Amino acid sequence: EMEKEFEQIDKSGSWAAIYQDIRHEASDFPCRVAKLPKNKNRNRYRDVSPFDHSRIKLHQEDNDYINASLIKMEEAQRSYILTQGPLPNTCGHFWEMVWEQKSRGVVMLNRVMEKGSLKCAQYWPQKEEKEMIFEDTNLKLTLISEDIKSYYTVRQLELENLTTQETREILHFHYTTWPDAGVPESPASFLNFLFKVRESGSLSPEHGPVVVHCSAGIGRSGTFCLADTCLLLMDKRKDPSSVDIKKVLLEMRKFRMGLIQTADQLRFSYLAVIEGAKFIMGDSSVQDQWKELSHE
């Protein structure tokens, strides 16, 4: 069971060894398209690449490469696209992928600048009157509205295929107070944020897969998807005990490398799922307690 395992591993201070065992058993698949010379400048970190079998292909005949992986969770019935923070030259690719994949939401888990370094291009417009046009992919992006809370921001964007003039509303969910180092002490603000994304319909199956990223798209993005899928699985059977987090994480790692970057993120994932279980279980009032403790 999950809380029993958590305490056992905690009282024993073996989180590093648990996490390292996951590192060792994790799938290894080729990344040959990612490594081709013509794609060097499409990759933010040379040590973070999409496997060839799960990579998102741009619908273009020149170069279909973007550093993005489709994580398809069969049992949980939820799909996610995990990607790096766009580079100055891949912002058009990024929105092209969002369009072609029919995604409704983008989850951003980083700030544009962290630890005094640029982690991510400014890939969405900050002012309604200053829309962005990506000439390569022929897409137009307009800030429609913005809802700033204390630790996250929700933006409504309109994405227009400048070729076909059809338009889509994209929801941008921007979690802004992940700490520069370490993980959050309590998972309540994290869970309140995940449920905000869930309530927007961005995760539901009539839309394309949600796009999730931080700078590399494996650590914080890994934590987000793992907690969501774990909670989803406990829901479908209401069997808290039947969900094995580590086996869910290893299943996810079949689709993109490196998901969950530190042992403390693994531990936090446990925290989030355990606490999130209090909602799944029938205690609907626990969601509003997280909204209080989060200070949104």
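Numbers in chain A come straight from Swiss-Prot, and the residues shown are 2-297, in order.
Method of determination (from the header): X-ray crystallography, 2.2 Å.
Quick reminder: no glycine exception, Cβ is built from N, Cα and C everywhere.
What Swiss-Prot annotates here:
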type	residues	note
ACT_SITE	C215	active site, phosphocysteine intermediate
BINDING	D181, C215, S216, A217, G218, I219, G220, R221, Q262	substrate binding site
MUTAGEN	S50 to A or D	No phosphorylation
MUTAGEN	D181 to A	Substrate-trapping mutant
MUTAGEN	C215 to S	Catalytically inactive mutant; abolishes sulfhydration
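Neighbour density for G218 (substrate binding site): within 10 A of its CB lie 28 other CB atoms from the protein chains shown. Taking Cβ-Cβ distances under 8 Å and a sequence separation of 6 or more, the neighbours of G220 (substrate binding site) in its chain are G259, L260, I261, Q262, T263, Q266.
Residue pairs drawn from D181, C215, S216, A217, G218, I219, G220, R221, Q262, the listed substrate binders, are separated by up to 16 Å at the Cα level. Figure note: comparing Cβ neighbours within 10 Å for the binding-site residues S216, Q262, the maximum is reached by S216. A gap of 12 Å separates the Cα atoms of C215 (mutagenesis position) and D181 (mutagenesis position). Secondary structure at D181 (mutagenesis position), as computed by DSSP, is coil.
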